[PDB]
Number of protein chains: 2
Amino acid sequence: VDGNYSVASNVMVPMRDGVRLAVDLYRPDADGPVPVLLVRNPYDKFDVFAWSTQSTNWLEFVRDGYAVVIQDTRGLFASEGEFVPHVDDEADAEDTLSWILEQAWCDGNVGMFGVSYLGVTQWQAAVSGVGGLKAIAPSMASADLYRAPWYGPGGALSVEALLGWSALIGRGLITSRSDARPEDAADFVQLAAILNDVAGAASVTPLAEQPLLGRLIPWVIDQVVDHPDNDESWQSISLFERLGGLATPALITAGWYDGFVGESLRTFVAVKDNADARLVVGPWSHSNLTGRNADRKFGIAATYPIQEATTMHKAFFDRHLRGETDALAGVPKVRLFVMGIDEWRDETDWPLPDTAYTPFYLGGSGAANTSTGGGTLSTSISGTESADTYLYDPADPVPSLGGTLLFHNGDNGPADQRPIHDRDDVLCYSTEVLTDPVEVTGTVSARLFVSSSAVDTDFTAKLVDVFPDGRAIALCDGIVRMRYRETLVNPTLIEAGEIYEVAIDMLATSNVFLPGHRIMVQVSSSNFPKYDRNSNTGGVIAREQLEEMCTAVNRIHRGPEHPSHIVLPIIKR
Amino acid sequence: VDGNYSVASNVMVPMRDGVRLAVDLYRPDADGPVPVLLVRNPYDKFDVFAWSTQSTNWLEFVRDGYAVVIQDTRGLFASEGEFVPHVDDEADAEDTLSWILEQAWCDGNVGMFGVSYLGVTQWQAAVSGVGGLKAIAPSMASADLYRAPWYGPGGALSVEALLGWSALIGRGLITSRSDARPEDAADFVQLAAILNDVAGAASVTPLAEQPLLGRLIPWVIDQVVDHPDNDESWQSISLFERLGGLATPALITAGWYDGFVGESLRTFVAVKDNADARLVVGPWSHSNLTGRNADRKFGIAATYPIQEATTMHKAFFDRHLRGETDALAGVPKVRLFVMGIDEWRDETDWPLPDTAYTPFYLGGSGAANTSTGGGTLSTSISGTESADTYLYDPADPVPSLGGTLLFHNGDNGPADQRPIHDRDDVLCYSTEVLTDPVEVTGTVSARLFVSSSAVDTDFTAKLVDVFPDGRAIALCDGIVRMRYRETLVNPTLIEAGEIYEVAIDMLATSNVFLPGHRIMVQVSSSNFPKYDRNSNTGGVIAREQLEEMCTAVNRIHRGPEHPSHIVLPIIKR
Ligand SMILES: *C1(O)O[C@H](CS)[C@@H](CS)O1
Ligand SMILES: *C1(O)O[C@H](CS)[C@@H](CS)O1
Ligand SMILES: [Cl-]
Ligand SMILES: [Cl-]
Ligand SMILES: [Cl-]
Ligand SMILES: [Cl-]
Ligand SMILES: [Cl-]
Ligand SMILES: [Cl-]
Ligand SMILES: [Cl-]
Ligand SMILES: [Cl-]
Ligand SMILES: [Cl-]
Ligand SMILES: [Cl-]
Ligand SMILES: [Cl-]
Ligand SMILES: [Cl-]
Ligand SMILES: [Cl-]
Ligand SMILES: [Cl-]
């Protein structure tokens, strides 16, 4: 019977080493074999409601004749073995796909879908080159775990992401108990304590002393905290460089305020020439898909459109798993939620055709410190050689507000920046009030001429839409840790007082700055706990005591010989 | 096989009039018949992800040997017939339960669970007295539709709830299309426009002119707007008076900021003496179960505990549908999230034993207008005969901020009230800063001595926790429409200038006001769009043009002869 299905729980699938992973099978009532969709989940395959609302109404896939297989990753819940993030997922996916392909009910066509870790695991599956894998649909994911979510292109530790997620995994383990241990109850509450105060947990020095998290999940220190360089431990789990050689269609979803946005978008660029790649990007953060934020509402059209996503995924899989050549007729290649106008828009490519990568130069009379300073932005090179200076003190970092925060207040991406506007270490540069709309849609970066009293420090840049009613809404941001200014692999220190030209990768956005608004850029040297604080010493940051850290006198240089600027991807249509 | 199940879609169940409702059957792999759980859904039975995250991980019920039946209510999605809210649900549930009982796979024991309309439909099922119905679990629901969600105990129209929900239903209809109509696309966008600006749609006068909503769903005007009195049209769909005669166990869930809280709690009180009733109340609003709000965080323990709820429901159904007499061992009768201390607490009853219903009297030197006026609250009767006066103008009502809002900004219950503190029509009365904690847990009401220049007006009261850092956090509130001061059924007007003692039902809360905080009460004459605005005319409010409405000079009397006060349910433990 069309539309009917059955569910078999805890089918045990042997891996190459004989460890058995548990799966649930959702199989249509069908005469013969069917196309199959695989989901690889570290958050309990039984708990479908917790992730699916961020993905698709996938029971529709089953009612329409696909089988769906949901798997507990190694070492968690009903699965055997030992859990360590990322390291086993290439091999376990390969072995799982091989098993699926062998079954009576599989017709030789497999796809995958899912969000976050359920998205990352799809890139790890894709690189095995198993012929039966015909398509993936990674949502809010990354193919390079150093670049997202654990560090970033600027080489700073994403400390709130790490502690937040580790506490979540830890709480899952205390749930996914052999048998309840005496310490379980207390551990559970203490993990809650981290989740209730992520900046507080990230504030302890040395950062690398984690007696609760490092005990429950040694990987937190052993892999992440201990490897600040993008070294071979990172490069062993990175898929990115293998993506260029694949020919696997990918339906890629991202969010403008999602921790993974930079890396999600980069995977689209990496696969689009070799296979049918699709891109959808909404104004969401990782835990807030609603379109509603404390000080910014995008409208009900911005709410994660779960049914439309379901229809699109089905069209995508119908094309690639069922040979329906016309299934994606009229489906755009790229679909973006353009903020400001707050509308969904179809595009033919990402980056957009006719992107004008336009410098807006940092300028102004007198100090740019605070929102009431003299800092300006202009498409004209600044006429005189100035410099703005501030003191960056690790004991008082600029607090994170919105952006791509994951666990520490990660539900307010377009946050109003006014609470940090009166701070002396936040340099502000804004345009005149606009009389014509300016659409900025694309990747964003800054080039700054900088100097420090210290042998290492950070520089941050944050793009902001200043509204007429006073709201100063965060759009995108990034950081450069100075030791990593040229390379994330082979860092070197800087000379005090020497001027450097550095690049700041500020990820991507889509916003129309409307008449009446200003384009604003904040420059500082911290953004905590989104990123861990630079000690200003050149030492091993995570091993340092706060008391041992230094303040730094940091300087932004601007003028005709040091044309510091933000590069904005300008669209005129 | 234990843990395995099958799903049959669109099984068509004949009602007494021969109209067929569609159901999906989730049935365990079982030798013989099983206990059955029924869910009656107006939001598409296929779309399980949209409501279930507000309820239970109910697939666990199926893996553990219960069948689950999810039904499309009459006239929606796969069901035949014509949709009108509430009126068919008693009979359709009765007929559906009878059909379930007849099936090979039903062992004679039926229960129900679900949230909101999926909760209301359970009270409508319960009153049929079908013997096989052994238990219900209504979450965030009501047994009296006039009292929640459409009007309230104060006799004012809950206008944002009505327009918001009607627009949602309307959008569902445009989805649940015979075949797409030419006007569908535009209607859809215009319904979005209501949802994006609920106060704006509620602002149009006459309110009863609704060319889009009244066309899509005539009931909006025909039933709701047209019947402001709690008349026989309302009393035909009310279950409340029949609840006292039932002996059906009910697992009742509510939220402190949920539109249905007053009525959810009242159903517990109505059934607790005749059957095993259970109560769980968290700090949630109808669309925000996260425990996170713009200016108030309750901690991760406050996040709707979906797995714990699942375990409790299973224990409850194991007791009542499977005869497991010891299944609820160690399960509290009442479990409340106590705000302020922000902790879950077990109780033996609701109302709590040893509740001291304590008057806090309105007092102070000089005018109580604004937060910086002289208004005070005290357990001592005020010594001199004063009065506070303001002008209530319908064209400028006090905006709704937090509370039990449903669709207009209904995701911020504990809203900071500071944005309306400088208004002249908001009278404020606060205690001294507390040196000892004060726990207020129970139903809350006010008694005010009032007078008006008008022959009808409203009075509002709102309980507020003022934090040391300035936050003034809304807790509970209510309204009295003066014509309904004595009765919701037979209203009469008031004489201008004459003093009346009125009761304001402020629903319920659980909060510890901690040392350093103040207890604060706001008094006004509007709370829009939570409630529609009184025209101050004595006319038919929903039929009046704004231009035809009057301002009113309203007066709150306080002192030894007019001891206006709030009654707080004080707990000392
Ligand atoms: C997703 O499930 O949430 C996490 C945010 S850090 C991430 C881990 S790769 O995947
Ligand atoms: C629930 O499903 O949401 C509505 C809020 S007004 C309500 C209608 S009775 O049920
Ligand atoms: Cl089988
Ligand atoms: Cl293992
Ligand atoms: Cl262990
Ligand atoms: Cl907005
Ligand atoms: Cl749109
Ligand atoms: Cl100098
Ligand atoms: Cl130089
Ligand atoms: Cl059958
Ligand atoms: Cl009908
Ligand atoms: Cl019609
Ligand atoms: Cl708080
Ligand atoms: Cl608690
Ligand atoms: Cl007078
Ligand atoms: Cl009198």
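Numbers in chain A track Swiss-Prot; the residues on display, in order, are 2-574.
Structure determined by X-ray crystallography, 2.1 Å.
The backbone N, Cα and C atoms fix where each Cβ goes, and this holds for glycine too.
So that you can see what the record holds, here are the features copied from Swiss-Prot:
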type: MUTAGEN; residues: A:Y44 to F; note: Loss of activity. Has no protective effects against cocaine-induced convulsions and lethality in rat
type: BINDING; residues: A:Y44, A:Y118; note: substrate binding site
type: MUTAGEN; residues: A:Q55 to A or E; note: Decrease in activity
type: MUTAGEN; residues: A:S117 to C; note: Great decrease in activity
type: MUTAGEN; residues: A:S117 to A; note: Loss of activity. Has no protective effects against cocaine-induced convulsions and lethality in rat
type: ACT_SITE; residues: A:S117; note: active site, acyl-ester intermediate
type: MUTAGEN; residues: A:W151 to A; note: Decrease in activity
type: MUTAGEN; residues: A:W166 to A; note: Decrease in activity
type: MUTAGEN; residues: A:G173 to Q; note: Displays enhanced stability, with a half-life of 75 minutes at 37 degrees Celsius, and has no deleterious effect on catalytic efficiency. Displays enhanced stability, with a half-life of 370 minutes at 37 degrees Celsius, and exhibits 3-fold reduction in catalytic efficiency; when associated with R-172
type: MUTAGEN; residues: A:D259 to N; note: Loss of activity
type: ACT_SITE; residues: A:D259; note: active site, charge relay system
type: MUTAGEN; residues: A:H287 to A; note: Loss of activity
type: ACT_SITE; residues: A:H287; note: active site, charge relay system
Mutagenesis positions listed as A:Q55, A:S117, least Cβ neighbours within 10 Å: A:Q55
Integer Å distance between the CA atoms belonging to A:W151 (mutagenesis position) and A:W166 (mutagenesis position): 10
Chain-internal residues, separated by at least six, CB under 8 A from A:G173 (mutagenesis position): A:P43, A:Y44, A:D45, A:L77
Neighbouring recorded positions, C-alpha within 10 angstroms of A:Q55 (mutagenesis position) - of A:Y118, A:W151, A:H287: A:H287
Protein Cβ atoms within 10 Å of A:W151 (mutagenesis position), excluding its own: 22
A:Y118 (substrate binding site) and A:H287 (mutagenesis position), distance between Cα atoms, whole Å: 12
Set of same-chain residues at least 6 away whose C-beta sits under 8 angstroms from A:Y118 (substrate binding site): A:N42, A:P43, A:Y44, A:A142
Inter-residue Cα distance where the pair is A:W151 (mutagenesis position) and A:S117 (mutagenesis position), in Å: 13
For A:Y44 (mutagenesis position), the three-state class that DSSP assigns: coil
Sequence-distant neighbours of A:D259 (mutagenesis position) in its chain (C-beta under 8 A, six or more apart): A:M141, A:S265, A:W285, A:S286, A:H287, A:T405
Number of other Cβ atoms within 10 Å of the Cβ of A:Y44 (mutagenesis position) across all protein chains: 19
Sparsest-packed among the mutagenesis positions, when each Cβ's other Cβ atoms within 10 Å are tallied, from A:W166, A:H287: A:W166
